[PDB]
Amino acid sequence: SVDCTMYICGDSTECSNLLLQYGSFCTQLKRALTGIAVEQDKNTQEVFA
Amino acid sequence: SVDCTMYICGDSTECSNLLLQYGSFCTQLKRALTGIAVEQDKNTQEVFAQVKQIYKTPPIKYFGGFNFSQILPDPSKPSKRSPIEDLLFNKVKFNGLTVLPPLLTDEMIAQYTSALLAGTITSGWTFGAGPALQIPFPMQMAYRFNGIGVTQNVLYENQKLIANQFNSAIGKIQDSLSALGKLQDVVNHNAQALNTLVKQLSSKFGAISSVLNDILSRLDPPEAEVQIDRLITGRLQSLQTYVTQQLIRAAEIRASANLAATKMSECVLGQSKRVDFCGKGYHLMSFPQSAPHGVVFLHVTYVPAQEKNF
Amino acid sequence: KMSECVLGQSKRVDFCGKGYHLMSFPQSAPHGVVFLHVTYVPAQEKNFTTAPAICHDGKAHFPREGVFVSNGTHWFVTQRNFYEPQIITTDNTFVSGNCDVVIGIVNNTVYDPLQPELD
Amino acid sequence: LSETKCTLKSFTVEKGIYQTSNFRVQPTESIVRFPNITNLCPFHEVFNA
Amino acid sequence: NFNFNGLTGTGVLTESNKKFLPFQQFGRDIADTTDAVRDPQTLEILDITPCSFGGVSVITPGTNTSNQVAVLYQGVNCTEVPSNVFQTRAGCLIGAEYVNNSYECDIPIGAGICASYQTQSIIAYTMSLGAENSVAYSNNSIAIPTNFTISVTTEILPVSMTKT
Ligand SMILES: *[C@@H]1O[C@H](CO)[C@@H](O[C@@H]2O[C@H](CO)[C@@H](O)[C@H](O)[C@H]2NC(C)=O)[C@H](O)[C@H]1NC(C)=O
Ligand SMILES: *[C@@H]1O[C@H](CO)[C@@H](O[C@@H]2O[C@H](CO)[C@@H](O)[C@H](O)[C@H]2NC(C)=O)[C@H](O)[C@H]1NC(C)=O
Ligand SMILES: *[C@@H]1O[C@H](CO)[C@@H](O[C@@H]2O[C@H](CO)[C@@H](O)[C@H](O)[C@H]2NC(C)=O)[C@H](O)[C@H]1NC(C)=O
Ligand SMILES: *[C@@H]1O[C@H](CO)[C@@H](O[C@@H]2O[C@H](CO)[C@@H](O)[C@H](O)[C@H]2NC(C)=O)[C@H](O)[C@H]1NC(C)=O
Ligand SMILES: *[C@@H]1O[C@H](CO)[C@@H](O[C@@H]2O[C@H](CO)[C@@H](O)[C@H](O)[C@H]2NC(C)=O)[C@H](O)[C@H]1NC(C)=O
Ligand SMILES: *[C@@H]1O[C@H](CO)[C@@H](O[C@@H]2O[C@H](CO)[C@@H](O)[C@H](O)[C@H]2NC(C)=O)[C@H](O)[C@H]1NC(C)=O
Ligand SMILES: *[C@@H]1O[C@H](CO)[C@@H](O[C@@H]2O[C@H](CO)[C@@H](O)[C@H](O)[C@H]2NC(C)=O)[C@H](O)[C@H]1NC(C)=O
Ligand SMILES: *[C@@H]1O[C@H](CO)[C@@H](O[C@@H]2O[C@H](CO)[C@@H](O)[C@H](O)[C@H]2NC(C)=O)[C@H](O)[C@H]1NC(C)=O
Ligand SMILES: *[C@@H]1O[C@H](CO)[C@@H](O)[C@H](O)[C@H]1NC(C)=O
Ligand SMILES: *[C@@H]1O[C@H](CO)[C@@H](O)[C@H](O)[C@H]1NC(C)=O
Ligand SMILES: *[C@@H]1O[C@H](CO)[C@@H](O)[C@H](O)[C@H]1NC(C)=O
Ligand SMILES: *[C@@H]1O[C@H](CO)[C@@H](O)[C@H](O)[C@H]1NC(C)=O
């Protein structure tokens, strides 16, 4: 997983408020990365159990 | 289908001439979305239109016993769905956005599924390899007992018990129904990805505002073109993200419809010896039912019981 | 498909053509491959009347690998995909049980080959 | 037929069905709605004292 | 093109039957789009529906057959388009006549509606599903084949693409 905010700004409030002007890009990115981390456990449940 | 120009600019005219400067970015996106929409009809044609004729069950409707009434069509309905297909269907304009209708109604899909069912109940597996050849249902059941390595008097001497067990197992399915999360997930992910594209239109992406009239309404052209280009850049990035994810999500739906077509061929139009391809146990036969945007397979298998040691 | 239709005979339905798979031949194409599938398709069907078993001497007889059919007055055994009728004997049937538990049994004679020939 | 030939960039179209353009009703006049009017400046006392 | 004391928009206005609370000006949908307003002067609620847009498709039998054409206005009500005007679940079709026969599909329109150049021009009318076969099933009847045919078919598959 990557925290989208800490990658781009990294503990800086000046950058964080400017990042809010792009909307839901980081929410989208975290949602995409989490869905493929959930798929990996399903992958090995389907082979071994 | 999204109109790239109407999502980006949207009415305004200062925005269309500025967006004309980006080349064929919007033509590519419309081609990408149109290919996806043409693939969705071929998915359904490949799963369901697997039959030459539209077969009908005979009126008497007596398979020496076995009772198929919960999965045969219901004549007292406009849709003519079955009882289990009715249970399954009760459980599942904007800024350039449009939804096209499927080529096949789901009346047509229910009519394909009932014909696949009447082919199986009346001819076994012969209609999947040529002309349908009728055979009595008890004798077809006895052919299938041979296919799993049981001798066929075991069927004829236990016909009533075997028919009662089938009937009780079919009865338990409605209770277990009245599950479909795999069909809800697709609808949910698509609606949620379409809601984000619309919500991305109220963001300034680093301009003064996010509404293409107030930006200009309070400034000259030389000074407004700068902000309108930022708005354009953000709104084009959002649409590319949307289309790329729809492309990745449609290739996953295609791999699933391909698995469904193989199951309809190999578990409904024949008897399978592949282990676990058509349920747990020794595959006897399978019945299809149509769901919204999907298919349900009822697999009948043989499970051994009450062993002794020797 | 090259493994399962060209180097073998497949039993999967509609995987190597439409019909009953006999054999397959590959041909190369510009960026792909063409398979020529050779299949068997049955034709020109007739109806007969059937029974599941035959009762004789109080026993129930089942066909070893066929179907019992009747041309109107006589009872034969065929193989299931091609019509080729044979006299019902104790060489192409087997016995299990008495003839009051199967539903649909018919009465007919099952011919023993030794019984006459010996005598 | 000519709009189809232009959409395909060809002089021979084969049988099929082709999406060629779009139909968008047109809107006329601009109705600007608003609220009534608040108190009117008491200019009649400064001018008429 | 309307302006309600600040709310700028476009669309068709229609008499409503919702009831705001007597301090609310306009209503919003899920996904946050204005869909109702209240008229300041008369204080009545009016719904705001968008106008009418949609794709246009051209149905042709092929220029090597004819130069006649039919036109589909997609999911547009066929009374607001600007002979044969025919309303479909897929839009308004102009230039094809609707017949009552039915057998197969030629050019797919949608929602079980097809077109062909037959009776020619362009026509609309589903495409059916297939013939109709009636198995003479009974509790003691069987059909057995007496002959066969050897058939051979093709199957084409892509294996590679160009390396760039
Ligand atoms: C097939 O099974 C159904 C049950 O799912 C039978 O219909 C029910 O029959 C019982 C009595 O046997 C009634 O009490 C129910 O009201 C029936 N349900 C209906 C009609 O929806 C049906 O009779 C069976 N078919 C045959 C030929 O026996
Ligand atoms: C067949 O016999 C075996 C024993 O040979 C049974 O397994 C026994 O089960 C008991 C009770 O669970 C255990 O304590 C024994 O250890 C088992 N025997 C062995 C050798 O492990 C088995 O249950 C019997 N099965 C049937 C159908 O009779
Ligand atoms: C098998 O026998 C059935 C029973 O007659 C035949 O099916 C009927 O054929 C006639 C004439 O084609 C139709 O009018 C009937 O509607 C059919 N169905 C019935 C009577 O239920 C069928 O033709 C025979 N099959 C073969 C191969 O000879
Ligand atoms: C059913 O088939 C049998 C063939 O075994 C027919 O009976 C024979 O018919 C031939 C020619 O008509 C005669 O020479 C034989 O004497 C008949 N009997 C036997 C025991 O061979 C019978 O006619 C057929 N029935 C129908 C309705 O076609
Ligand atoms: C098949 O053969 C058996 C024995 O030849 C028949 O059984 C006889 O049937 C008659 C008439 O119902 C009775 O009077 C006898 O008592 C029965 N004998 C025995 C030993 O059961 C049987 O009926 C025949 N089946 C048919 C359909 O004719
Ligand atoms: C300034 O005051 C005078 C007098 O107070 C107003 O004169 C009135 O005019 C109206 C209309 O002409 C008459 O009906 C009244 O009778 C007049 N008043 C008197 C006392 O005669 C005059 O209208 C005022 N100015 C303005 C701009 O309203
Ligand atoms: C805004 O002003 C208009 C008139 O300018 C008001 O309209 C009146 O509405 C009442 C209904 O209670 C009618 O009886 C009157 O005849 C209307 N007057 C006219 C001239 O048409 C309107 O009500 C005002 N707005 C509000 C919120 O009260
Ligand atoms: C089985 O079908 C074949 C056709 O596939 C029949 O052979 C044909 O017979 C006709 C008439 O005698 C000839 O005109 C054709 O030339 C034959 N075809 C071929 C490929 O040789 C054959 O007679 C049928 N067999 C039976 C028993 O009906
Ligand atoms: C078949 O149905 C008939 C009704 O026409 C009945 O008389 C007969 O007993 C049935 N036989 C079997 C084997 O089901
Ligand atoms: C196309 O035109 C050629 C020659 O004009 C003709 O031979 C052919 O049949 C035509 N094709 C169709 C589908 O009409
Ligand atoms: C088109 O508008 C008319 C007028 O209200 C209406 O009767 C008709 O039903 C509309 N079209 C459809 C497809 O509903
Ligand atoms: C088609 O059949 C229906 C039957 O209800 C009839 O009302 C209609 O007029 C027919 N259409 C034509 C074009 O004849």
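We number chain E the way Swiss-Prot does; in order, the residues shown are 540-621, 640-676, 690-734.
Recorded method is electron microscopy, 3.5 Å.
Backbone N, Cα and C atoms are what each Cβ position is placed from, and that goes for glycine too.
Here's what Swiss-Prot has on this protein:
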| type | residues | note |
| --- | --- | --- |
| MUTAGEN | E:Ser673 to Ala | No effect on O-glycosylation by host GALNT1 |
| MUTAGEN | E:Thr676 to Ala | Partial loss of O-glycosylation by host GALNT1 |
| VARIANT | E:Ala653 to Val | In strain: 19B/501Y |
| VARIANT | E:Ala701 to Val | In strain: Beta/B.1.351, Iota/B.1.526 |
| VARIANT | E:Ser704 to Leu | In strain: Omicron/BA.2.12.1 |
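This view paints the features noted in Swiss-Prot onto the structure.
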| residue | record | Cβ contacts under 8 Å, 6 or more apart |
| --- | --- | --- |
| E:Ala653 | variant position | E:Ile598, E:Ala609, E:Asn641, E:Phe643, E:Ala672, E:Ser691, E:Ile692, E:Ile693, E:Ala694 |
| E:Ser673 | mutagenesis position | E:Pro600, E:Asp663, E:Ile664, E:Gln690, E:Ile692, E:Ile693 |
| E:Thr676 | mutagenesis position | E:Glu654, E:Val656, E:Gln690, E:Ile693 |
| E:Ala701 | variant position | none |
| E:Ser704 | variant position | none |
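Those recorded positions from E:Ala653, E:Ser673, E:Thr676 lying by chain B, with Cβ under 8 Å from one of its Cβ atoms: none.
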